There are 2 protein chains.
Amino acid sequence: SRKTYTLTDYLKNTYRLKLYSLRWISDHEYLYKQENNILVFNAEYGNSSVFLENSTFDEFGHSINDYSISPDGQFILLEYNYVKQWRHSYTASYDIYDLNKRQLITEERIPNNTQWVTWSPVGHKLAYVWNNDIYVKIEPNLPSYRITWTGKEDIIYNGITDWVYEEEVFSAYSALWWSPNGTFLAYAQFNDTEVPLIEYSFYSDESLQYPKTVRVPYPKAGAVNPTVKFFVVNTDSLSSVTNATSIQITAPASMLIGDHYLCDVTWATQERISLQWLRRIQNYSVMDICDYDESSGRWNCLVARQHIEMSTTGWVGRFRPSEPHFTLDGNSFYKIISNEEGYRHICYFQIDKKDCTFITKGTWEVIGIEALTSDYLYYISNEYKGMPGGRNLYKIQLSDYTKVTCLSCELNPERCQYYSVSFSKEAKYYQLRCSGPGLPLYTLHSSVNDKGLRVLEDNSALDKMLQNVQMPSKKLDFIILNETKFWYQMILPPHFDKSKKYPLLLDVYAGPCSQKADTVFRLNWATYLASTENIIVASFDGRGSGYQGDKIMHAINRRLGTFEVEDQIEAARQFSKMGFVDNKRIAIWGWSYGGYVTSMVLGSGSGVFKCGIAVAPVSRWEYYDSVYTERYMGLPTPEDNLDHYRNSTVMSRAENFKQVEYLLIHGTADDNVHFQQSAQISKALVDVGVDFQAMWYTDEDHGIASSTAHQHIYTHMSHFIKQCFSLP
Amino acid sequence: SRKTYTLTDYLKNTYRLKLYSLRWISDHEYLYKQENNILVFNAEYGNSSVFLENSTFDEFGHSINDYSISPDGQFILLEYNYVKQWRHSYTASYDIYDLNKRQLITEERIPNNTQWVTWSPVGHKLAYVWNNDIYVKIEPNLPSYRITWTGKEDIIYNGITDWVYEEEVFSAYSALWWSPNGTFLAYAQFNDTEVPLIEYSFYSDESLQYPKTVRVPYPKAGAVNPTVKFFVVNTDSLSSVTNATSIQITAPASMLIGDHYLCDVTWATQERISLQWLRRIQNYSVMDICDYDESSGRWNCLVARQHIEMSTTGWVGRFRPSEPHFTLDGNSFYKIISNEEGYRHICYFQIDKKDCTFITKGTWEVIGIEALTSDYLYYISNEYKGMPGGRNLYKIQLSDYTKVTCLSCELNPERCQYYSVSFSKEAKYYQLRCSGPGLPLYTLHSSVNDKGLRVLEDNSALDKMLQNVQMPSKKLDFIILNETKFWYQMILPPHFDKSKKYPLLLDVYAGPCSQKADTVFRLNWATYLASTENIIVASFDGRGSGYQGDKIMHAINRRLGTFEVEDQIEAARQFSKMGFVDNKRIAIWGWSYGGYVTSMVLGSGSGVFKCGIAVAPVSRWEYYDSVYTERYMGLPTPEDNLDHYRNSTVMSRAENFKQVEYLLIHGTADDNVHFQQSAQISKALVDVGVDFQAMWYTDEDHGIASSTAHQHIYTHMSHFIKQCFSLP
Ligand SMILES: CC#CCn1c(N2CCC[C@@H](N)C2)nc2c1c(=O)n(Cc1nc(C)c3ccccc3n1)c(=O)n2C
Ligand SMILES: CC#CCn1c(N2CCC[C@@H](N)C2)nc2c1c(=O)n(Cc1nc(C)c3ccccc3n1)c(=O)n2C
Ligand SMILES: CC(=O)N[C@@H]1[C@@H](O)[C@H](O)[C@@H](CO)O[C@@H]1O
Ligand SMILES: CC(=O)N[C@@H]1[C@@H](O)[C@H](O)[C@@H](CO)O[C@@H]1O
Ligand SMILES: CC(=O)N[C@@H]1[C@@H](O)[C@H](O)[C@@H](CO)O[C@@H]1O
Ligand SMILES: CC(=O)N[C@@H]1[C@@H](O)[C@H](O)[C@@H](CO)O[C@@H]1O
Ligand SMILES: CC(=O)N[C@@H]1[C@@H](O)[C@H](O)[C@@H](CO)O[C@@H]1O
Ligand SMILES: CC(=O)N[C@@H]1[C@@H](O)[C@H](O)[C@@H](CO)O[C@H]1O
Ligand SMILES: CC(=O)N[C@@H]1[C@@H](O)[C@H](O)[C@@H](CO)O[C@H]1O
Ligand SMILES: CC(=O)N[C@@H]1[C@@H](O)[C@H](O)[C@@H](CO)O[C@H]1O
């Protein structure tokens, strides 16, 4: 008498997973948004006060997109007129509000089309980027000072990132870094002057007679890369009519000898900045420590003080070198590094000393350092029960490394196995977030004795609702390949009778350091295909996948479209042997990297698959960007790796496609994985006479996330899979 | 016969239609190529000697694309390195082979990347366009003379046409007109400085890292149009010292008050040129007869002797004011004109007297004037048996307008009802071309007494092959809606059964002055569909169609997307009725304007069609070019016809597509009907939640004519129709 999780349920969000997003405002309080009524919470006791009622601003004029309360609590930034650009960048209008005197500042307003704004870490200063130039406000109503004058669209970028850096380096549009004092303002400067431009047509509304051409500086594999510079401005010494003075911090000599990237920026203390540069050949990286010398007023980055981090098996770090976590005094820090056994662990570094010291060890990996105090270091790893797809919060007694405590392992063994944490400043408190295998559960904790303070959100409203639906179950196990464990998850149709034959959809990503087999709970497309269409949706992490050691993650070094492709097929094969999967009805599909892999598999000729769907997939590595691509493929030169670049295109496998049913999808406005890529694929198929299904999405980009487009693609895809499996 | 007409037959061109292309070189001889040999034939006796052997350019080095023998047969232009551009335009290299010797004039060679070349009507003079500038060579081995210096890519076009003129006006890349004498050289100049550019991505070869953006000056409905000037130069007076002086011939003052175009250029005599201008509001045109003043070296067009063409019911001409045929002395001429009752007949004009004299009348139309001797005017009409879809050659005795003879009606009644003709210069002979309903037949005739000299090609071979195959038959009938008769055709399956029920596909064009129903014989996709899949393929010429009077053709005036659409739906209702049509399986498909009509049809919610295929369809008239669009819709402004531009989009009907299975196809490199038009359609469907099938073709243009692309699309469409009609 129960219904099934239908496509519409997923498409129309019938079952809402609740969340609990707070922002620590101090060591003991946090802000939380409830019914548009911003509240302030006391962590210790749980009581609160409304900080700003929805009521306020009902006569503002425009819709408010986001809020940002200054560290002071005296002002609050009002963001509206939000126009999205890339994955993290966007532009918007801003207004400030004096809380001391319920008023909107009308004088010296932040300009329109501002690219980025940030309060200082303490107080109420402001720094913004308008027209690629950095401006600073000491007071909200006072006129701002101009820090840089070189800014110029699509060429010079100050305080903000260009395309690659936003996407592949900082996962952010910002390139501004305030000191903990608020005294200094460090910023990067990008220069795309010689960076080729990818161009594509944006059609826009019907009303538009002539389509428009978007031109973005985008460096494809091997092209000229943007260059970078770094500066630091003293915010307290800014006069009315006196251009501000930025002191540039050069990169190490080992980086300047060639192309290089700025990878990280971290303030150690009030007068010490940490910088990490990486070579274009992401083999070698160097952390730089620069101190402020009150004398000249310059910044020295002592050469002896440097720290090298290279790799012989592959690239450095998971996607970039790891971030350092300094001890309060700043003379030491902690950083996650690949050890001699190839596993990632916490290393302790002391500034004026050479080599570091590992604090953790084992056949598992530390995902990330979350908090640091004088007595403990808090991190998350997948040690518990040897599950790489599990996540847990641990404690390390700094005076005895052998004393490690798991803080989330036994809170809810049956329900919780994947955790992410959020510590208050100075780590007196911490919020745990469990996202599976059961419904998400948010809890507040005391740090002094690890006491559970209270449940913040347990999704019981969703639980009630779901007890009426026939939900699919998840199996997390592994298979063996040349004496190695490789995990896979299976989303099984409710009432899974392993004495029957079920069709199987292989959901793939399989990109460098990926992980599709894990313990998190999801309400997605696969949930539907399993609940209603009774299809088994499996995902496999083979060579290349991450969080299992460098031997597995680097197996694909300098050879994408190789072992990870083969392993997807081998997993699929062994799934067949299993007495519950119709080996005549096995499909595969993937988005982006998952789409390239899906194409590679369909064009392998294994005969293992009946059909496959590839969404906005890479087809030839020369078409993707320099940073991501080169990190694994090196350069596309004859001296370097040109042969394998040319040996791993989807096009070269066109002929084998005649053995399968292929559906190709792509948004015409994809700025990330250019339409060009799918364009070249279809042409390869047309040139060898192979028939296939196609579908473009006018003006959608990599995410094809516009409500209408989103429901459309998943509807289309469902039909394709239903027909490919002869399912009603 | 057992064997049927397969798709592979159509795509691989298994049963070829022989032909007989000849080029008349004089009053009684013509060239023809056998294999790779150019033979010259004598029309009177039929004897032929070899003019040039396939063994003359083996050691040439380049693959010869075409040849061009000069008037006095002394030289032969060799065309190679042919690189296509738009529909009629292209670039190529050339070499002149002197026949009076055994050499390739290697001195003053015609520059590479030449855009257009042409001999004079007499002798061996040579004019050519290069870099948008005109050059003239009196002798093939001599240094050419530059005629214009204003040439500027995409801006100033001298001697060649811009995109709109090439496609919608002169249907050719050339804008050069030699005078009979060979003395003068009139040319046109286009100024595209203020024309907007349509831009689209061209991905090219797999090796091209960044896609290339193509920009073509192209005016859409209501956009700024290219301007034009006319010139005439005396090529007898050309000194390599001083520059060649061009004389300009302004347009009629009644043309300069607003935008206008040049429509036709025809020389009457040695010193007389005929220029027809058209107002940007295509229902008013003025022909200009200009005479060369030998004393002032000028050209004067007495404003007194201008002729006016006007349309109250629509626009002028079928697609433009028809072409004049001057009597040898230049004092008069015949021109096809819509008479009082609205049918197009031959009119006789005497240069300095008002009005013209209709020398034909009837409820049928003159399709074209082909020749004009001192005693007879030859032309082709569809008078015979009141069949608009039939064509025949007629002769009118100039000294007694009532005496008209039919030169092809009775040649072979049951096999030939659609002729086209080619007269030898002076017209002593004429080659008649029979296109159907039977296999093509080519014959040579003498006009002295219209004696049939001989058969040139009768397709005996193709004929004997088809008897062995089970071919479909064609029915050319008509239905009556109100009180008017509208014709249609039907390609019926082999062994047709009036008691059996076959599915039906509606092949559609339906544009203004189109004719899909006729007596022509064709071997196409429709043949495959009826022969092998037993699908009835019917076409229908409803309102708007041509060759039947302005009552039917102008019905559509300023109202595209209405009657022509209704009439197609209607036709299908009637065919449904006919007891041999399964009203459960009726499909519709069209390309270009047919793509458009097919979409409107599918979006009307009529409930008649189950599925349909649209290829490179127009979606909204504001996206197509000005000259063709404005010709039927006027300007898209509020004071003009903007209301109907906005009420005739494929988009506004989106919702209705939920009731039909739709397949949308388009070449991404389409310069004619910009990919944009389909991109907006898909977005509308997606925005409204309608699932359809899609398919783009990277780098293909309006014709999707590359060998591989062409095969891929007709296969793709075949699977679609086969699956839409539950066909085994
Ligand atoms: C090309 C390429 C690529 C590589 N890639 C990256 N990075 C590392 C960080 C920076 C980025 N530049 C490159 N992140 C990824 C992927 C990826 O393929 N998929 C599969 C996937 N799966 C699904 C279901 C997706 C759905 C929508 C959009 C993308 C999707 N992608 C991912 O999920 N994530 C999170
Ligand atoms: C947009 C538009 C348009 C209108 N149009 C024109 N003209 C008039 C003269 C000037 C020109 N600019 C516009 N000629 C046409 C069409 C047309 O739609 N189809 C259907 C069709 N059908 C098939 C099967 C086709 C196949 C390939 C290419 C085109 C095709 N077209 C035609 O066959 N012909 C010959
Ligand atoms: C967020 C909040 O309301 N905190 C209040 C605090 O201001 C007050 O001093 C205390 C005693 O009543 O109760 C809570 O802790
Ligand atoms: C600081 C500033 O630029 N203010 C103007 C505002 O006065 C105007 O109403 C708006 C138009 O949307 O453009 C800006 O926001
Ligand atoms: C602000 C800045 O440093 N601009 C430089 C520019 O002067 C130089 O000519 C160019 C050459 O690549 O590189 C950068 O764009
Ligand atoms: C050769 C020629 O006619 N050039 C004209 C130029 O004189 C004029 O200023 C412009 C205005 O659109 O159009 C063209 O560029
Ligand atoms: C012989 C002579 O005067 N030649 C000139 C040429 O140099 C100049 O570039 C052109 C444009 O004004 O006009 C003439 O063709
Ligand atoms: C528009 C809006 O947010 N309204 C909410 C209302 O639903 C809620 O019941 C109330 C309780 O404080 O708070 C208001 O802000
Ligand atoms: C085209 C051709 O070859 N015509 C020749 C002609 O030159 C010659 O005068 C005649 C008499 O022998 O024989 C014909 O065959
Ligand atoms: C008349 C002339 O310029 N001919 C040259 C030809 O010799 C050369 O082979 C070709 C490209 O290699 O370019 C042509 O323009």
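Chain A residue numbers are taken from Swiss-Prot; in order, the displayed residues are 39-766.
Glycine is treated like the rest: Cβ placed from N, Cα and C.
As recorded in Swiss-Prot, the features of this protein are as follows:
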| type | residues | note |
| --- | --- | --- |
| ACT_SITE | A:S630 | active site, charge relay system |
| ACT_SITE | A:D708 | active site, charge relay system |
| ACT_SITE | A:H740 | active site, charge relay system |
| MUTAGEN | A:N85 to A | Does not inhibit dipeptidyl peptidase activity, interaction with ADA and homodimer formation |
| MUTAGEN | A:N92 to A | Does not inhibit dipeptidyl peptidase activity, interaction with ADA and homodimer formation |
| MUTAGEN | A:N150 to A | Does not inhibit dipeptidyl peptidase activity, interaction with ADA and homodimer formation |
| MUTAGEN | A:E205 to K | Inhibits dipeptidyl peptidase activity |
| MUTAGEN | A:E206 to L | Inhibits dipeptidyl peptidase activity |
| MUTAGEN | A:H750 to E | Inhibits strongly homodimerization, dipeptidyl peptidase activity, interaction with CARD11 and T-cell costimulation activity |
| MUTAGEN | A:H750 to A | Inhibits weakly homodimerization and dipeptidyl peptidase activity |
Candidate nearest A:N150 (mutagenesis position) in space, where candidates are the recorded positions A:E205, A:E206, A:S630, A:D708 and distance is Cα-Cα: A:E205
Listed recorded positions adjacent to ligand 1, that is, members of A:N92, A:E206, A:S630, A:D708, A:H750 whose C-beta is under 6 A away: A:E206, A:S630
Nonlocal neighbours by CB distance (under 8 Å) for A:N85 (mutagenesis position), same chain, sequence gap 6 or more: A:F79
Chain B neighbours, restricted to the recorded positions A:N92, A:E206, A:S630, A:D708, A:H750, by C-beta under 8 angstroms: A:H750
Candidates A:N92, A:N150, A:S630: member of the recorded positions with the richest Cβ shell (10 Å): A:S630
Proximal residue to A:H750 (mutagenesis position) among recorded positions A:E205, A:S630, A:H740 (C-alpha distance): A:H740
Candidates A:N92, A:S630, A:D708, A:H740 (recorded positions) with Cα within 10 Å of A:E206 (mutagenesis position): none
For A:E205 (mutagenesis position): intrachain residues, at least 6 apart, with Cβ closer than 8 Å: A:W124, A:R125, A:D663, A:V665, A:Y666, A:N710
Chain-internal residues, separated by at least six, CB under 8 A from A:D708 (active site, charge relay system): A:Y238, A:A654, A:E738, A:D739, A:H740
C-beta crowding around A:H750 (mutagenesis position), within 10 angstroms: 25
Cα-to-Cα gap, A:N92 (mutagenesis position) vs A:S630 (active site, charge relay system), nearest whole Å: 40
Distance-selected recorded positions near ligand 3 (C-beta under 6 Å), from A:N92, A:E205, A:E206, A:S630, A:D708, A:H750: none
